[PDB]
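Peer 1: To start, I am sharing the structure in question, which I have written as structure tokens.
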Amino acid sequence: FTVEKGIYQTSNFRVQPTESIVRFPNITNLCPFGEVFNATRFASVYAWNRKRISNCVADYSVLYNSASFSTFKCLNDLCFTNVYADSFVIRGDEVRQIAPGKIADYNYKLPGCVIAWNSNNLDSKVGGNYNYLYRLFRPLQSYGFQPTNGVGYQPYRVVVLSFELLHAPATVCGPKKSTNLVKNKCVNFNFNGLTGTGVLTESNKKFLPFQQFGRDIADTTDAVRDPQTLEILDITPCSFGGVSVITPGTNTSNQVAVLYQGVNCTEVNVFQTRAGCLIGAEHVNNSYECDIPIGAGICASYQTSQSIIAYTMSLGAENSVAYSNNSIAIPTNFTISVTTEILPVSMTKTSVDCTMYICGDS
Amino acid sequence: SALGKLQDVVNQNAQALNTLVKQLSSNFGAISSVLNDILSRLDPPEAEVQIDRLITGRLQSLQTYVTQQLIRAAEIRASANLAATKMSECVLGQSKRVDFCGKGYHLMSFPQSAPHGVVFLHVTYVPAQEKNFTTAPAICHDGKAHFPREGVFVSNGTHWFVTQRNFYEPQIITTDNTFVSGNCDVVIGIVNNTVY
Amino acid sequence: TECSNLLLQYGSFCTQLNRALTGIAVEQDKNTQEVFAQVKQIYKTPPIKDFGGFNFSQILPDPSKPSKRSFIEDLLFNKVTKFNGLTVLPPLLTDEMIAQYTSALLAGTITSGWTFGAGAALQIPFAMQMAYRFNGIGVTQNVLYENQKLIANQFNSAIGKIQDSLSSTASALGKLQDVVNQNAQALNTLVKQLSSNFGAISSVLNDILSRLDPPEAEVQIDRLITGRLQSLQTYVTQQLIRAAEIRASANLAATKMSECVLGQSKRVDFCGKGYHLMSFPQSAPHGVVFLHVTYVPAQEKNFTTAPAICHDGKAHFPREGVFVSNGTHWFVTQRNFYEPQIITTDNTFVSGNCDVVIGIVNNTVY
Amino acid sequence: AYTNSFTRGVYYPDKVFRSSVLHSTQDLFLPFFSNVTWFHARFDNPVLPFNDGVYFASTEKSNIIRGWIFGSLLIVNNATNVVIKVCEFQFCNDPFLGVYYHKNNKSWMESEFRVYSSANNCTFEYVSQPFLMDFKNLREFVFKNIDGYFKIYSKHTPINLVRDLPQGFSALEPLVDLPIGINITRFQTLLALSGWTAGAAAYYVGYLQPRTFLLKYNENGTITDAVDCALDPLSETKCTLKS
Ligand SMILES: *[C@@H]1O[C@H](CO)[C@@H](O[C@@H]2O[C@H](CO)[C@@H](O[C@@H]3O[C@H](CO)[C@@H](O)[C@H](O)[C@@H]3O)[C@H](O)[C@H]2NC(C)=O)[C@H](O)[C@H]1NC(C)=O
Ligand SMILES: *[C@@H]1O[C@H](CO)[C@@H](O[C@@H]2O[C@H](CO)[C@@H](O[C@@H]3O[C@H](CO)[C@@H](O)[C@H](O)[C@@H]3O)[C@H](O)[C@H]2NC(C)=O)[C@H](O)[C@H]1NC(C)=O
Ligand SMILES: *[C@@H]1O[C@H](CO)[C@@H](O[C@@H]2O[C@H](CO)[C@@H](O[C@@H]3O[C@H](CO)[C@@H](O)[C@H](O)[C@@H]3O)[C@H](O)[C@H]2NC(C)=O)[C@H](O)[C@H]1NC(C)=O
Ligand SMILES: *[C@@H]1O[C@H](CO)[C@@H](O[C@@H]2O[C@H](CO)[C@@H](O[C@@H]3O[C@H](CO)[C@@H](O)[C@H](O)[C@@H]3O)[C@H](O)[C@H]2NC(C)=O)[C@H](O)[C@H]1NC(C)=O
Ligand SMILES: *[C@@H]1O[C@H](CO)[C@@H](O[C@@H]2O[C@H](CO)[C@@H](O)[C@H](O)[C@H]2NC(C)=O)[C@H](O)[C@H]1NC(C)=O
Ligand SMILES: *[C@@H]1O[C@H](CO)[C@@H](O[C@@H]2O[C@H](CO)[C@@H](O)[C@H](O)[C@H]2NC(C)=O)[C@H](O)[C@H]1NC(C)=O
Ligand SMILES: *[C@@H]1O[C@H](CO)[C@@H](O)[C@H](O)[C@H]1NC(C)=O
Ligand SMILES: *[C@@H]1O[C@H](CO)[C@@H](O)[C@H](O)[C@H]1NC(C)=O
Ligand SMILES: *[C@@H]1O[C@H](CO)[C@@H](O)[C@H](O)[C@H]1NC(C)=O
Ligand SMILES: *[C@@H]1O[C@H](CO)[C@@H](O)[C@H](O)[C@H]1NC(C)=O
Ligand SMILES: *[C@@H]1O[C@H](CO)[C@@H](O)[C@H](O)[C@H]1NC(C)=O
């Protein structure tokens, strides 16, 4: 409850990230799933064409959150080797047959997700549609249609997306959200999985046409190239440092100053020093013997009304000896001075045994 | 605050012991930091996985304490060696070494025992009340240069004397205070005068 | 935050580590202060540089440059060449302040000799000061005044050679460079240790948390904590070991400043090789440099010597010196410089008879 | 036959730009001064094991070396442009790419592709930009298949030799990286080509080995020199001291 005069390291300052920057490369090469579900023409159930795709950005969220479907019997956070996206039309109650039925045993056999949509809008020909061919048994005779049909007899354009988890690397990765880029502000940066904290700025380094990252001798990442745009950005460490409190001692006063080691006073009587930022101490042009060492030649003291002052400590009086080639100074008196020197000699002899300390009669 | 060094040693040791004891209240990932609680709650098969976490925790903390003591004992020994040396050549004799026995020209030292340490009272001679004089390396008397055998030539302004080095006790320059070496032609700063 | 809760189970291992490091940091300021804050006042050399022929221009501060740093100090500084919670604190005494202390110590020695280290600074001509130094190594003071021009030239040439040695070769400051390298790699090793699994699935906590549920992610995190905690322990222990080593070196530099710079040392080989005369401190990065001015005898020649001589049935011994012979005549000379002179009754003392001394000779005393 | 791979087979292991440092990489490299196998384009297009990746040099004029078969897989650097296709190709026992040697065109124009006969199970396909049809340059290639991720490196560097690898230094900038995810246990070389005189093109095979290899990145992030950890004691001490 009482602290003696001095400098004390209380806590640790660290600029909390105003934002967590995440910069996935611009979402391009959109997967052709946009046109699979409403292609100009679809094949028969038995003639289901495989639209296997690789290295495409399949946006399942827009498809899943479309409000223009019939059954989503299953996504953008998962990447897969390929998507065996089928394409066909089934008659009403056959939708339930597409699940892990006439269609389920003759035309299709599901061992992914299933998407269905009202086919009466486009595929249903007016006056009788027979373009599709139906395998009644497993045998292709006809399908049959009527525009004035109900729901169980109504066709449904169904595309069956079957995700693959083969040993081959996943290639159909869904879109990943990205933040914006803000410079000159501590923010957590994650462009392509390289998450970290640092102030983001424009750098002078030139990257190789292929290189994306940059690292220091200690293997730490220092500069990055934005995947969305070819800008070389230097990632400096996010501002942080210790917080130490100058106190002249409770026995003297309760006023204190706070030092933020290694900061510019912009991230926090505010005085900028080579040792950090001083708050609560007023800079004085005078120089005295060091009382409390702030650092970098700066010391803080309590003096007269009273306050804490920060000053550049003085090394002593600026004496100049009256030297000349033919003058000598010779003492005419003397003084007998008895000074003190204190040296530690020994410590306390402490003995400790494990079994008592570690376990204890156990 | 004079005995800061002695108090610092006591404070450092007591602080180290306190942290060692405070470490006994840590869990180290175990269900409890009390060994009895683990024993009285769990069967041996599941108590070992918990007691083992404590053992590594207590053991590591104890090892950290011992190594810190070894390093701390090394500097205390270095201080004791220095204190032993000072007693040998600062209390038991007069030392020419500068600042080894306080600021000034060492005269004598006295030891005083202190808790876990020693205190030396260094008696030193510090000159005071200096005065400015004009001085010469030597004096030419009869074509021969005279040098102070143990002294320095100083001038009141009109007369030349020979004081000792560091206490103004002027003396008449005689052939007993000075020795001759060569003629007064090679020393820079020679000043004419008479040698009684 | 998931880890920070886990790390609390280890108690106060980290209040200990910070206490150990802050204890080291406070010591480093004490080391520098003890070595350099050896002068009560900031003595200044006079504008007139009539030092009997010695020019200390290469060791005195040069106000032309911003740092007001000596010429040789500049050579020393050139020769010697905030990532993961790791901060380097600035020393309490700036390089400019250190260079001011050496200037004060240097200025005091030139103008005062050893007096300023034992009280008030008492001026004395440098040539007369060197006479004290010669007298302090057993050589009479007339040899300095007679050879003042030669001795001054020898000092200037010797100081000139130190410039070439430092400027031409960058390997002279190995001791100071080694300290910098050791600290630099200690931090690099500590930082590089963050890239090791220590047995966990990965060295990145985000991956561990992302790819595992808290139960099985907690065990993986604990492996990282123990390894990273252990690596932080070895760093502090090494620093404590090194800090003790540097403190011993700093304690030695402090003693050398007191005994070599603030006075004349009779201790052999302490302040350079030979007979100590003077020492001049210079400031170097994270260290100090001493220029030990030493008196080395040279060009010896053989002589025939005797312990004493018989004059009138009584043995004469030299008051201070040696008995030497030309092969036909006998003289008495000082030991460290051949300055023969007539053997008289003023430079010898009589004690006893002629038949107790082995090697007695039969010369005459005038 | 065999020759010496003096200081070739060095590329950029990763997508990292580092300035004025010396980086040590335990990677799949070509040992210095190694007895690299020597074939001649007499025509030599045998099947060789694709064990732990493989290097490939080509003193290529008129685009002699036009493809390679791994796995079914191909990297057909045809005349038009690079074409990497992943399918269950029914590769011929003697696969190659046919070229009409100035058959009245006063130019070696590619007109045939006997690399494979048909494709059944296609998984991937990539097509790159075109390039000049041209020897005075040492085109070199490296091929790796790790964790399914299939990597390709190459560089276009001028040289002034005829049939031996020059004693210079060059770094193969990566050009392609694909997740074909197939099993590659063997490979073969497809070259320019009933009745032929294969164009003079010294093409080499160097079975890369996992080895530490110290790289010197200049201030521009482009590799300027390198050494090994097993070439000789001198190299070993350099790598230990990172200098
Ligand atoms: C050398 O210095 C010493 C002191 O360090 C001088 O002795 C001091 O002399 C003064 C004046 O003579 C004394 O002051 C007087 O003290 C008496 C009491 O005895 C008082 O009644 C007077 O009114 C006056 O204040 C002083 O006490 C004395 N100090 C000591 C310790 O004895 C000495 O004179 C100096 N020598 C020379 C040659 O200058
Ligand atoms: C520096 O000190 C010397 C000391 O010798 C001074 O010279 C001599 O000083 C003494 C003491 O004052 C003189 O004695 C005089 O005696 C007469 C007769 O008894 C008396 O009336 C005077 O008051 C004085 O006491 C002496 O004559 C004088 N000269 C010699 C050759 O001894 C010298 O003057 C001093 N100089 C300065 C600048 O202080
Ligand atoms: C004590 O030593 C210092 C140097 O060790 C002397 O100062 C140097 O004196 C020399 C000769 O006078 C100077 O050389 C001249 O330099 C100028 C400028 O470069 C050049 O134009 C002239 O042709 C000539 O070479 C030198 O500059 C000067 N300073 C330094 C740093 O070397 C000093 O004079 C000595 N003390 C004495 C002689 O009392
Ligand atoms: C060792 O030292 C003694 C004494 O210094 C040497 O004896 C001296 O020898 C020199 C010439 O060798 C003599 O010089 C002569 O002096 C007379 C004056 O009396 C002068 O008229 C002559 O023209 C000549 O210059 C000197 O007198 C003589 N000293 C004595 C006392 O006899 C001795 O030669 C030295 N031995 C060596 C160097 O081996
Ligand atoms: C010390 O005295 C000597 C002589 O006693 C001085 O030297 C003489 O000076 C005069 C006039 O300056 C000359 O005429 C003589 O030739 C010099 N030599 C001799 C042997 O007399 C000398 O100058 C005096 N020193 C001082 C500092 O006054
Ligand atoms: C030094 O001189 C003394 C006397 O001048 C020598 O002593 C004499 O020695 C001779 C023969 O050795 C004797 O006959 C005398 O009786 C001695 N006299 C005395 C008074 O002792 C001595 O021998 C000489 N020493 C040397 C080395 O020549
Ligand atoms: C596209 O698909 C939607 C289903 O979400 C369908 O309603 C529409 O008719 C299709 N074609 C066009 C041009 O929108
Ligand atoms: C930040 O601190 C550095 C270090 O002194 C300084 O050079 C820079 O100008 C400061 N920037 C701001 C905005 O205060
Ligand atoms: C001492 O200095 C003054 C002025 O600089 C000069 O006149 C005098 O000759 C010098 N003395 C000696 C002995 O050189
Ligand atoms: C002294 O004499 C010895 C042998 O006579 C010789 O080796 C030595 O060099 C001589 N000393 C000197 C200084 O000449
Ligand atoms: C010194 O030793 C030599 C050795 O030959 C001997 O001849 C001589 O007599 C000795 N003299 C004395 C005084 O011991």
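Using Swiss-Prot numbers, chain C covers 747-827, 854-1138, in order.
Per the header: electron microscopy, 2.8 Å.
Cβ from N, Cα, C; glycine included.
Grabbed the feature section from Swiss-Prot, which reads as follows:
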type	residues	note
VARIANT	C:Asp796 to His	In strain: B.1.1.318
VARIANT	C:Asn856 to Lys	In strain: Omicron/BA.1
VARIANT	C:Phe888 to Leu	In strain: Eta/B.1.525
VARIANT	C:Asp950 to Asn	In strain: Delta/B.1.617.2, Mu/B.1.621
VARIANT	C:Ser982 to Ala	In strain: Alpha/B.1.1.7
VARIANT	C:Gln1071 to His	In strain: Kappa/B.1.617.1
VARIANT	C:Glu1092 to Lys	In strain: Theta/P.3
VARIANT	C:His1101 to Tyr	In strain: Theta/P.3
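Quick one: how deep are these features, and who are their neighbours?
Peer 2: Listed in sequence order, the residues of the same chain lying 6 or more apart from C:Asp796 (variant position) and placing their CB within less than 8 Å of its CB: none are present.
For C:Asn856 (variant position), the Cβ neighbour count at a 10 Å cut-off comes to 15, with all displayed protein chains included.
Using a 10 Å Cβ-Cβ cutoff, C:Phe888 (variant position) registers 24 neighbours.
According to DSSP, C:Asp950 (variant position) sits within a helical segment.
A helical conformation is recorded for C:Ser982 (variant position) in the three-state DSSP classification.
Applying an 8 A CB threshold to same-chain residues 6 or more apart, the list for C:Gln1071 (variant position) is empty.
Take the CB of C:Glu1092 (variant position) and look out to 10 A: across all protein chains shown you find 11 other CB atoms.
Taking Cβ-Cβ distances under 8 Å and a sequence gap of 6 or more within the same chain, C:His1101 (variant position) has no neighbours at all.
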Peer 1: Please list, in sequence order, those variant positions from C:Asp796, C:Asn856, C:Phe888, C:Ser982, C:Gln1071 with the Cβ less than 6 Å from ligand 9.
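Peer 2: Among C:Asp796, C:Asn856, C:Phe888, C:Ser982, C:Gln1071, near ligand 9: C:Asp796.
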Peer 1: Given the variant positions C:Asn856, C:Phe888, C:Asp950, which one's Cα is the least distant from that of C:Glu1092 (variant position)?
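Peer 2: It is C:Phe888, whose Cα lies nearest.
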Peer 1: Relative to the Cα of C:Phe888 (variant position), which of the variant positions C:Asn856, C:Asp950, C:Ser982 has the closest Cα?
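Peer 2: Looking at Cα distances from C:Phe888 (variant position), the smallest one goes to C:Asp950.
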Peer 1: With the Cβ under 6 Å from ligand 4 as the test, give me the qualifying entries from the variant positions C:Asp796, C:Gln1071, C:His1101.
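Peer 2: With ligand 4 as the reference and 6 Å as the Cβ limit, the list reads C:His1101.
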Peer 1: From the variant positions C:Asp950, C:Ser982, C:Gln1071, C:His1101, keep only those with a C-beta under 8 angstroms from any C-beta in chain A, and list them in sequence order.
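Peer 2: Cβ contacts with A: none found.
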Peer 1: If you count Cβ atoms within 10 Å of the Cβ of C:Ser982 (variant position), leaving out that atom itself, what do you get?
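Peer 2: Its Cβ shell of radius 10 Å holds 12 other Cβ atoms.
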Peer 1: Taking the Cα atoms as reference points, how far is C:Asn856 (variant position) from C:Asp950 (variant position) in Å?
Peer 2: 24
Peer 1: Could you give the Cα-Cα distance between C:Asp950 (variant position) and C:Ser982 (variant position), in whole Å?
Peer 2: 43
